[PDB]
Amino acid sequence: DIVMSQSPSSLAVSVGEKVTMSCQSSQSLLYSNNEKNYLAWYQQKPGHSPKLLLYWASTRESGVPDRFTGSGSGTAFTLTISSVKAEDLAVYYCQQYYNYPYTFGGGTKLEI
Amino acid sequence: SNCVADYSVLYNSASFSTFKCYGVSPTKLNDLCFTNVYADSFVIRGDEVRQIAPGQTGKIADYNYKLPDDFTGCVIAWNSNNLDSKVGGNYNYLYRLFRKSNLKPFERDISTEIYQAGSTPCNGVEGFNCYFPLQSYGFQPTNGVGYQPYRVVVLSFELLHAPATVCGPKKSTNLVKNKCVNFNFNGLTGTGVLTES
Amino acid sequence: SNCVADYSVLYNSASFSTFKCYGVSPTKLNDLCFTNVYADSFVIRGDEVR
Amino acid sequence: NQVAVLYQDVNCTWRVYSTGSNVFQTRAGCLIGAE
Amino acid sequence: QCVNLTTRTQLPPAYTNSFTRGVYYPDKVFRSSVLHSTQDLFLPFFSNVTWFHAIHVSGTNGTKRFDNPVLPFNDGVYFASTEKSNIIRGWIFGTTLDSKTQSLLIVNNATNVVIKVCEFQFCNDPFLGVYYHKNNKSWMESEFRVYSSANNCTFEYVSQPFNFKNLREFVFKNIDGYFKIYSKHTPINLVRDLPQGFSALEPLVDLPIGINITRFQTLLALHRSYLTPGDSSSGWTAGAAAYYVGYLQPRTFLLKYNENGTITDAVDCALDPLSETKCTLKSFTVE
Amino acid sequence: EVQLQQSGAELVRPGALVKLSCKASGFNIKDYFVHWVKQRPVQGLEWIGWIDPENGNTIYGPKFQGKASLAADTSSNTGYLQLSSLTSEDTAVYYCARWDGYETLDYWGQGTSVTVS
Ligand SMILES: *[C@@H]1O[C@H](CO)[C@@H](O[C@@H]2O[C@H](CO)[C@@H](O)[C@H](O)[C@H]2NC(C)=O)[C@H](O)[C@H]1NC(C)=O
Ligand SMILES: *[C@@H]1O[C@H](CO)[C@@H](O[C@@H]2O[C@H](CO)[C@@H](O)[C@H](O)[C@H]2NC(C)=O)[C@H](O)[C@H]1NC(C)=O
Ligand SMILES: *[C@@H]1O[C@H](CO)[C@@H](O[C@@H]2O[C@H](CO)[C@@H](O)[C@H](O)[C@H]2NC(C)=O)[C@H](O)[C@H]1NC(C)=O
Ligand SMILES: *[C@@H]1O[C@H](CO)[C@@H](O[C@@H]2O[C@H](CO)[C@@H](O)[C@H](O)[C@H]2NC(C)=O)[C@H](O)[C@H]1NC(C)=O
Ligand SMILES: *[C@@H]1O[C@H](CO)[C@@H](O)[C@H](O)[C@H]1NC(C)=O
Ligand SMILES: *[C@@H]1O[C@H](CO)[C@@H](O)[C@H](O)[C@H]1NC(C)=O
Ligand SMILES: *[C@@H]1O[C@H](CO)[C@@H](O)[C@H](O)[C@H]1NC(C)=O
Ligand SMILES: *[C@@H]1O[C@H](CO)[C@@H](O)[C@H](O)[C@H]1NC(C)=O
């Protein structure tokens, strides 16, 4: 089964600062037939049910435009924010969709 | 397919040492029309040019290229010592020397499995009493007439049974009906009166 | 006399320019059994092979 | 389309295509398929 | 990459009667009001033809029953299939069905047909893998999944593609180095049996393959509505398709040619003495 | 917008089964697939598997393969999960999810939390 690891555990940065989170996998996520990476990213607040962020690295969905920007590889996956925003207190997770079970990462926390 | 077969263009730059036609007379080739025409080409030795013929025996006719007994076609061959031979030897042309059974007509075998000639499998290691099936002709410019490379092209077709698309260089004429005329429809000659059907 | 006539052994080290068989088919030579077999050997010119 | 077949060299008391039922022996052969 | 669809090796096949089926035009000449006797590798009348049912069995029984065994090729084979939604798609012909010998791959996507004779290392259970979606309610692309490697190819040919409603019939025959296909397509309505009637097959194509053909395996397309990359061979269903295989044999036939040039009736000259006497007397009625 | 209605927090005795209900509006369960989820702050969140209302069958995960059952009925827009008998591992928060074919999970209800005396 696929296992996921996330970094940093927790990081504190001021509003407007750039911050980057990276999660690493021990197997490849690329599927040759579609050439599509089966990975998603989640952001969750305490006591709020986890909600999917747009998968396939095309993280753009309804909400505030370009809230979080992500980059991924076959075995590596990172998410970036060009400027931390005060309202977006967030906790992040990395999940894979290549084989059962869909792995859940170790979690990442961002503090302001 | 879809071309006029005027062989007079081969008269100035080609010289064939063996033209044999089976199922058709060489003098009638200018008046006929051929359907399902195929051109088979290969290069063999001088002494094996006789083996490309119906009902012949030998290594070529047994393991390499077999012709049907009911064959409509022509066989063409010419010496190619000036193009298919090098001073050090030409090891690009291969032939099959060992096979378990003779070939059926117009079959092609391209496998390279090790042939076991003894009573013990060698598991494809080329040991004792098991040999590689393919060998290479040694063609040199100083070899004998029968050891020089020859190019053989065999043409297969049927006649006067199916729609054709090649035909010869004969020129067509207009259609006259309700009169007694000689006709040549796609190589089929005859006499009669033609009416709408 | 008293020998199997497997002519496949001649394929590797022999090349014959003219093989002609009268009264028997070359494709059937591998299936029959021959009586009173004799072999005649001599050397002649190229034009005298015919 | 029903038929009877007469085998004039077989003696039924076999070299027949089928045996079926109603096999009758005659001095002209074995008649198979007739009552 | 193919993951074995079924563990069950075989089920006891049951056979039906091929009443007056598999008659093909022997030559490309036109004949009207003519009773014509011709010898060729015809399928014997009232023969035994193996009936294959690739359908989803009830849930109480083992989840998988669809069968695509490697069947012998004996002097040509007769193939039929009563289906909808194009479950059957292609066949594979060859001696060993492995890499060392050449084999003929003839696979037909709804829009087009590909006919390649190349050395192919084959999967145990080859299948074209189609997918379907629920929200869109549309059927999507497929995955070939039939061979691991293809090398030393020597012929490629591409052409226009060639209850229950559709009855497709094919006759395959390898003679004198050529592979000939005869076909006929006929809408029918009897659900589980070969129709009682006469249909003549027309010459589709003859190919200069020049390969030894000893065995053939049919290619079925399978449908699953979910796709995950790490887990396969789970969730495939065969729909409802049945195919029939019979074997040709050297026999003499007498054919009735219609006024418009169609073949309306034919007689097996070796069925029984009555059929033999009809074949010799050149009349369909015996007094 | 799609929202889901979920079983409220439960306080139960060990050694007995448990039942959960996941409700949907704006679509039929036949249109999609259904996943189930159980979450623990320590030991993390777990992935259970998917059930297909149209198929009539369900493929489960291996950690939960034992001591789990999934059921669905299209008459109501509701899917159900049950466990053979309550262990300490099952004393956890629970979630249900909707999985699009050839895609990710897209809907997650408010949740269900299981605490045990
Ligand atoms: C066509 O292929 C078949 C199967 O590979 C060949 O039949 C085998 O031939 C070998 C060699 O003669 C025998 O040892 C086997 O017993 C035969 N049967 C099987 C099942 O392998 C057949 O010879 C091939 N045809 C030609 C013309 O080579
Ligand atoms: C014909 O006889 C000659 C000898 O006169 C063979 O040539 C060698 O023969 C000796 C035995 O006398 C073998 O030990 C060698 O291995 C042979 N070598 C070669 C290169 O020929 C010859 O092989 C015989 N056969 C033919 C077809 O010439
Ligand atoms: C052939 O069929 C007859 C049917 O009557 C068998 O019966 C024999 O008939 C002859 C007279 O032609 C008697 O002489 C024999 O004694 C009869 N055989 C008996 C009574 O067993 C006859 O046997 C048949 N021949 C065979 C089977 O060789
Ligand atoms: C089929 O194609 C393969 C392509 O790899 C051929 O393999 C090559 O064979 C040549 C000599 O024929 C070698 O020089 C190469 O090293 C081979 N390539 C490999 C092994 O990757 C193979 O020979 C072909 N078979 C034929 C033409 O019969
Ligand atoms: C099932 O497929 C696997 C895939 O490599 C293969 O190893 C195995 O032999 C197959 N099972 C059979 C042929 O029974
Ligand atoms: C087909 O063979 C089976 C036995 O395998 C037999 O019972 C059946 O009658 C046969 N069908 C015919 C002769 O039409
Ligand atoms: C058949 O069509 C498909 C696309 O519809 C194409 O990918 C494939 O190459 C075609 N096959 C041919 C042209 O033989
Ligand atoms: C088909 O379904 C896919 C599901 O991934 C969706 O992305 C796409 O928009 C749908 N297409 C149409 C035309 O509805």
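Throughout, chain C uses Swiss-Prot numbering, with the displayed residues spanning 359-408 in order.
Looking at the header, which is where the method is noted, we find electron microscopy, 3.1 Å.
From the backbone N, Cα and C atoms, a Cβ is placed for every residue, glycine too.
Record note (Swiss-Prot), natural variant C:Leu368 to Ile: In strain: Omicron/XBB.1.5, Omicron/EG.5.1. The unchanged residue is displayed. In the structure as shown, the Cβ atom of C:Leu368 (variant position) sits within 10 Å of 12 other Cβ atoms.
C:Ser371 to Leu appears in Swiss-Prot as a known natural variant, with the remark: In strain: Omicron/BA.1. Sequence-distant neighbours of C:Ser371 (variant position) (same chain, six or more apart, CB under 8 Å from its CB) are absent.
Here the residue is the original one, while Swiss-Prot reports the natural variant C:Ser371 to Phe with the comment In strain: Omicron/BA.2, Omicron/BA.2.12.1, Omicron/BA.2.75, Omicron/BA.4, Omicron/BA.5, Omicron/BQ.1.1, Omicron/XBB.1.5, Omicron/EG.5.1.
For C:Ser373 (variant position), no same-chain residue 6+ apart in sequence has a C-beta under 8 angstroms from its C-beta. According to Swiss-Prot, the natural variant C:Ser373 to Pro carries this note: In strain: Omicron/BA.1, Omicron/BA.2, Omicron/BA.2.12.1, Omicron/BA.2.75, Omicron/BA.4, Omicron/BA.5, Omicron/BQ.1.1, Omicron/XBB.1.5, Omicron/EG.5.1.
For the natural variant C:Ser375 to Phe, the note given in Swiss-Prot is In strain: Omicron/BA.1, Omicron/BA.2, Omicron/BA.2.12.1, Omicron/BA.2.75, Omicron/BA.4, Omicron/BA.5, Omicron/BQ.1.1, Omicron/XBB.1.5, Omicron/EG.5.1. Annotation note: C:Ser375 (variant position) sits in a coil segment as assigned by DSSP. Its own atom aside, the Cβ of C:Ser375 (variant position) has 14 Cβ atoms within 10 angstroms in the protein chains shown.
Around C:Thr376 (variant position), the C-beta neighbours below 8 angstroms that are at least 6 residues distant in the chain are C:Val407. Record note (Swiss-Prot), natural variant C:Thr376 to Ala: In strain: Omicron/BA.2, Omicron/BA.2.12.1, Omicron/BA.4, Omicron/BA.5, Omicron/BQ.1.1, Omicron/XBB.1.5, Omicron/EG.5.1. The unchanged residue is displayed.
Taking the Cβ of C:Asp405 (variant position) as reference, no residue of its chain lies under 8 Å away while being at least six apart in sequence. What Swiss-Prot says about the natural variant C:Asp405 to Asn is this: In strain: Omicron/BA.2, Omicron/BA.2.12.1, Omicron/BA.2.75, Omicron/BA.4, Omicron/BA.5, Omicron/BQ.1.1, Omicron/XBB.1.5, Omicron/EG.5.1; complete loss of interaction with host integrins.
For C:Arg408 (variant position), other Cβ atoms within 10 Å of its Cβ number 5. Look at C:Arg408 (variant position): DSSP puts it in coil. Record note (Swiss-Prot), natural variant C:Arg408 to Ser: In strain: Omicron/BA.2, Omicron/BA.2.12.1, Omicron/BA.2.75, Omicron/BA.4, Omicron/BA.5, Omicron/BQ.1.1, Omicron/XBB.1.5, Omicron/EG.5.1. The unchanged residue is displayed.
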Cross-chain proximity of variant positions to B (CB under 8 Å), evaluated over C:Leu368, C:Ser371, C:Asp405, C:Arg408: none
Between C:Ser375 (variant position) and C:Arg408 (variant position), the C-alpha gap once rounded to whole angstrom: 12
